[PDB]
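Once you've had a glance at the structure underneath, I'll fire off some questions.
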Amino acid sequence: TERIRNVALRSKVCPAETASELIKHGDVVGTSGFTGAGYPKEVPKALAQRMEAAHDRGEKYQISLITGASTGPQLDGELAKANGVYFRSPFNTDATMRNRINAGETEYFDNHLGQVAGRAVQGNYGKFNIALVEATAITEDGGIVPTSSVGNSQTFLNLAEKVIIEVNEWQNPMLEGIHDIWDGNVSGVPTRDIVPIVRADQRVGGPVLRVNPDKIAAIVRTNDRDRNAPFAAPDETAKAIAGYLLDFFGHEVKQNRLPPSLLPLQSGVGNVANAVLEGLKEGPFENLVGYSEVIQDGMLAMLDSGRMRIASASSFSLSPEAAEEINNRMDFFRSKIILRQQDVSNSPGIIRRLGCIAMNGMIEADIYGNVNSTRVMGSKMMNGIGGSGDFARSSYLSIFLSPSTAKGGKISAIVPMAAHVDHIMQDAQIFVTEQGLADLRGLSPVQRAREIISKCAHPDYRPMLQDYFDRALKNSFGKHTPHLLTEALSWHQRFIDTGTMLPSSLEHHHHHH
Amino acid sequence: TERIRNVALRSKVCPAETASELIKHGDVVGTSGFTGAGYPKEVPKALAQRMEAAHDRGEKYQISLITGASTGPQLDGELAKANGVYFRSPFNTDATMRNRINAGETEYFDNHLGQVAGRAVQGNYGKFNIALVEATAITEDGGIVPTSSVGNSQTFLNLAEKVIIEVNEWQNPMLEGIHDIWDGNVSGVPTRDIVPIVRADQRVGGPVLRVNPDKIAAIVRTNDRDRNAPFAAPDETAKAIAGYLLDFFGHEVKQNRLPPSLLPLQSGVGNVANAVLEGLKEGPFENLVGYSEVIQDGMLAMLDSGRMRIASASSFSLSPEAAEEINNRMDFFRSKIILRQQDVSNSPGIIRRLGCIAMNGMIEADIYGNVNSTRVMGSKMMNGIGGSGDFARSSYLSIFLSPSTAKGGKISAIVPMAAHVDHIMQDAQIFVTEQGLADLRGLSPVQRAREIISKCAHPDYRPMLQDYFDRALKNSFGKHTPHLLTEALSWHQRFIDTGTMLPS
Ligand SMILES: [Cl-]
Ligand SMILES: [Cl-]
Ligand SMILES: [Cl-]
Ligand SMILES: [Cl-]
C-alpha cells in the first residue's frame, strides 16, 4: 500500500543522490536516529560519495551532524569514512566516527541527551540548514510518522530551513500509532510548559511529527534495515552482577523501601542490562514498568508474559531476532510500548516525579564513587555521556554496574581517581560488580571508599586500592576526601606505558609489603 | 505580644537543658537553618555542654546532624567543639565543624540541596529521632511559623519521632506571612505531585509548617541572633567580573537570546554576586525576577528600587545593615519576597521550566571547563556543593564566575585538571573572571580550552596553561580531551610542596 498518503507531497519524491545535493558544505544537519534505530540511510550514503569526490579534487565538503543519539554504518559510518563531518553531537557509537573524533578530525561534544533539543533551540549548534528524517509513512494531512525512534526529530523539523524525508518501506506500517509526539513547550523558549506525565503509560500528544509542507524539499523512497546489533549474551560476570542487583531489589522490597512492583525502570544497553532483564523475568516482582531511553530484547518477553505492563522509551534497541518478533506481532506490541521525544523520555522533571530506578554502565569509578562513563585514560572518547546523567541525577535510585576489571584483567574498573568524571559522588548511590554490591546511601566519601573497595573491587586490585587509601589518609592535604596527587592518576599512566595496571614485582610497591 | 498563640501548647514549654535530654547518643537530628539563618541556638548549646561532660566520664555521645544548609556557631560550632557530631549533611560553613570534617572526625556528605528532603524521606540518613526547628511563633491552630529560612524544616517535622521547637523572640514577628509551604508531595513517595509553579512570584501554599502537636515533646523560649553576611563591598576584581557578565547579558538581549527583563536569576552568596547585583541595580534590565536559594543585600536593594519585581528563595543572607533595613520595612518587603521549602526553590523541574540563569562561584576550573566547587587540592572540604548543581544542570544558562587567581597570585583558578569535579563540562556554558568571559556554547573540549585559556586565565598562568595544552595535544593517549597524566595534577602538588603554583 501507499506510504505517502498526502497526494501533494508525492510530487517531492526524488532519488537519494538528488536529495543529497540539497546539503551543502558547512551545513548544520539534524537527523533522526537513536540507539541504531530510525536514522536516515540512503541520503547519507549518497552524500558521502559526493563528499569524497569533492575532496579528491581539493574541494571542501563537510557538515555538522546533530542527531538523536547513535546512528549506524549508513550515516555515521559512511560520513566518517568520507571525512565529511566537522562537528558531531550528541552521541556516537560508530567506530570510524569514533576514530575521527579521537584524531581531532571531527569536533565532538556529548550533551546530555534530554538537553539536546533545548540547546539546539537556544542556537548552541548554529542555524539548522537541513533536517533529514526517516519516516514510516506520511499521513493524509502531511503528518510524518517516525520509524523505530523519535529522538530529536520534532525539534529538528521545527528548526531546519529545508526538510528531507526518507520513507522506508522496510519499517513496519503498524509502527503508526506507537509514537507520542507533544506540541507542548518542552525545550522551547521559557517559560516552558509543565510536561504533565504522571504515569509511564500516559500519552500526552499524537502519532505524528508536524512540519510545514512548504519546508519539505525532497522525499526519498527507501528500503533498508536499521542497525540491529547482535544480542549480547550475558556471561557469568553479567549474571553475577544481575544476581547481586536482584537480591538488593528483593531486600528493599522486604524492607518496604520499594513496592513489590519496584519503580519505573531505566537501563542502558549491554549484556549486563540483558542479564538484569532476564533476572526480572524470573524474579518475584510483578506489574513492572519501564521508563527508559530504549526498548530492549528482554522487555518483549516481559511485555508478552505480562510481567511488564508498559515500556516507555525514545527508541528500539533490538537484535535481529527481537526485531522479527516485534514485526510479526506489531499489533500487540504497539499496545504495550510508547515511543516519546527524547526531551520527554529524558526529562529530569518527569524522571524524578515517577521515581525511576536508573541502571547505567561505566568505564571506571574511583574509590570515592565518582564515575567515568566516557573517556578512557581521561582523553579518548568511547561513546558519550548519553542520558546517563539525565537519569542518574534525577532518579530515585542511581545504580552503576560493571565488571570489576577490563581488558582481560589488565585494567581495574575501580581506581584511585577517575581519569575523567561524568557522574559525581552525589549522583551515584549503588555500585555493582561481579564481586558484590556497595550501598553508599548516607555515607561520607571515606565511608564510600570502604564499601567500594570491600564490595566491588577485584581481588587483584583491592590491596593496591587499600594501600593508596591508607597512605592518602595519612598524608593527604585534607582528610575529607584523601588523595595522593603524586600517584592518583599513576595507574592510568602505568596502563599507557606498560599495557597493564598490575604492578611489576621488579619495583617496589607499598601493597606488596 | 505572646508568640505561642495556641494556649494548650504553652504547657510544653521547658528549659533548653531539659529539652536537650530528649536527644540521645546515636540520634539522627534534623534542624532548621540555611545560610546562617533560622537554625536552633539554645538546645544545641545545652546538648554540647552535656556531650562534653559525657565524653569526660567515658560515655559516647554523638548525633547525626542534618540541616537545610549552613548554620552558625551556636549549632555547628558548639557541637563541633564538643566533638558531638558523627555525621553531618548537607552543607556547613562553620570553621570548627569544617576542621572536624577535614580531620576525619566528623563524617560529611554534601548532597545536592534540593535532594536532601527526598533522600531523608527515602531513609538515606536513617530514622529521624528528633526535629529541632526554630519558630517565630506558633499560631492558634498550632501551625509553626518559620523564622529567617524554610529549608527542610517541613520534611524534618514530618519524619521525626519527636519534635522540639525553639520559639525565638529575637526573630521579627512580621516574618509571619513571608513563607510559602506547600502541602503537596514534592519529595515524598513516588509518584510525586506536579508542583504547579509556572511563575517565580506564584505562591502555592500557606504560611506555616504543619506538625501533629502530639509529636511536640518540648518548646523552648529562646532569644539569640542569626549570623549576618559581611558588609564589605566588592573590589575592582569583582566589579570587573560583573562588568563582563552585564555586557554579555546586554549582547544576549540584543541578539534576542534573552528577554529585555532577562530570566529568573539565581546566584550564590559572595563578593562577585554582590557586584553582579549592584551592577544590575543600576543596569538597563528592568522588571527582574529572582528565583534563587537566598535573598542577599543587593537583591533587597533592587526590590527597593523596583528594578526587581519579586525574589523567591529559601533563606536570607543579609548584612547587619541590610537586616536593619528589612526589619524596619518588613510590611513592604514581605510583599516582594517568597520564602519556599528548599526542595521547591531547588527543584530541577521548576528551575528548568522557568528557565533560570544560574550564576555560581567556584574554587577552580580546568582548561576544559570542569568545575571544582568544594575540595581544595581535591581533598580538603571548603563548604559543599550546595545548590550549585541543582541550578547549573537545570538552568537555561549556567555561568561560573571567579577571580582568576587566589592567595596573592600563588593559586591559579584555571588549572590543567581540576583536583575534584562538582560540575562536568556539560553543566558549565559560560566562565567569567576579571580577565574576560569565555562562551563555551556548542564547543568541543579542545575548543573550550582555547576559550578558557585565552579569555579567563591570568596572564601569569596563561602561557603555562597553553604549554600544558599544546604538549597534551601532541602526546596525550587520546586527542579528544588531551591530557598529560604525569603532570595533570602537578600544579596542585607544587602548591602543596612549595606554597605556590608558580615554578621556582
Ligand atoms: Cl514538568
Ligand atoms: Cl545519600
Ligand atoms: Cl513539577
Ligand atoms: Cl552546547
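Throughout, chain B uses Swiss-Prot numbering, with the displayed residues spanning 2-505 in order.
Just so it is clear, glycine is given a Cβ too, placed from its N, Cα and C backbone atoms.
As annotated by Swiss-Prot, active site, 5-glutamyl coenzyme A thioester intermediate applies to B:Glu294. Taken from Swiss-Prot, the feature CoA binding site applies to B:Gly269, B:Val270, B:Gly271, B:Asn272, B:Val273, B:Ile364, B:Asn384, B:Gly388, B:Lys408. Annotation of the mutagenesis experiment B:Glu294 to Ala in Swiss-Prot: Abolishes enzyme activity. Swiss-Prot lists B:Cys357 to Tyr among its mutagenesis entries, and the accompanying note reads: Strongly impaired protein solubility. For the mutagenesis result B:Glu435 to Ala or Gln, the note given in Swiss-Prot is Abolishes protein solubility.
A description of the local structural setting of each listed feature is requested, covering burial, neighbours and distances.
Mapped onto three states, the DSSP output places B:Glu294 (mutagenesis position) in coil.
Taking a C-beta cut-off of under 8 angstroms and a sequence separation of 6 or more, B:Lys408 (CoA binding site) has the following same-chain neighbours: B:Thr501.
Residues within less than 8 Å, Cβ to Cβ, of B:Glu294 (mutagenesis position) and separated from it by at least 6 positions along the same chain comprise B:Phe35, B:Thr36, B:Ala70, B:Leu114, B:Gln267, B:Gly269, B:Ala314, B:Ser315, B:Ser316, B:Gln343, B:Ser346, B:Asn347, B:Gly387, B:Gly388.
Counting only same-chain residues six or more apart in sequence, the Cβ atoms lying under 8 angstroms from the Cβ of B:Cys357 (mutagenesis position) belong to B:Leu264, B:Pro265, B:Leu266, B:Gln267, B:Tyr292, B:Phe392, B:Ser395, B:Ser396, B:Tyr397. For the recorded site, B:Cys357 (mutagenesis position), the DSSP three-state label reads coil.
All chains included, 22 other C-beta atoms sit within 10 angstroms of the C-beta of B:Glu435 (mutagenesis position).
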Under a three-state reduction of DSSP output, how is B:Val273 (CoA binding site) classified: helix, strand, or coil?
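Its secondary structure by DSSP: helix.
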What whole-number Å value do you get for the CA-CA distance of B:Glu435 (mutagenesis position) and B:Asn384 (CoA binding site)?
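Cα-Cα, rounded: 23 Å.
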Taking the Cβ of B:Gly269 (CoA binding site) as the centre, count every other Cβ atom within 10 Å, in any protein chain shown.
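Around B:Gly269 (CoA binding site), other Cβ atoms within 10 Å: 25.
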Within 10 Å of the Cβ of B:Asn384 (CoA binding site), how many other Cβ atoms can be counted across all chains shown?
19
What does DSSP call B:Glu435 (mutagenesis position) in the simple three-state scheme?
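It is coil.
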Which of the three DSSP states, helix, strand or coil, fits B:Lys408 (CoA binding site)?
coil
So how many other Cβ atoms are close to B:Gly271 (CoA binding site), meaning within 10 Å of its Cβ?
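By my count, 19.
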Let me check the 10 A CB neighbour count of B:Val273 (CoA binding site). How many other CB atoms are there?
26
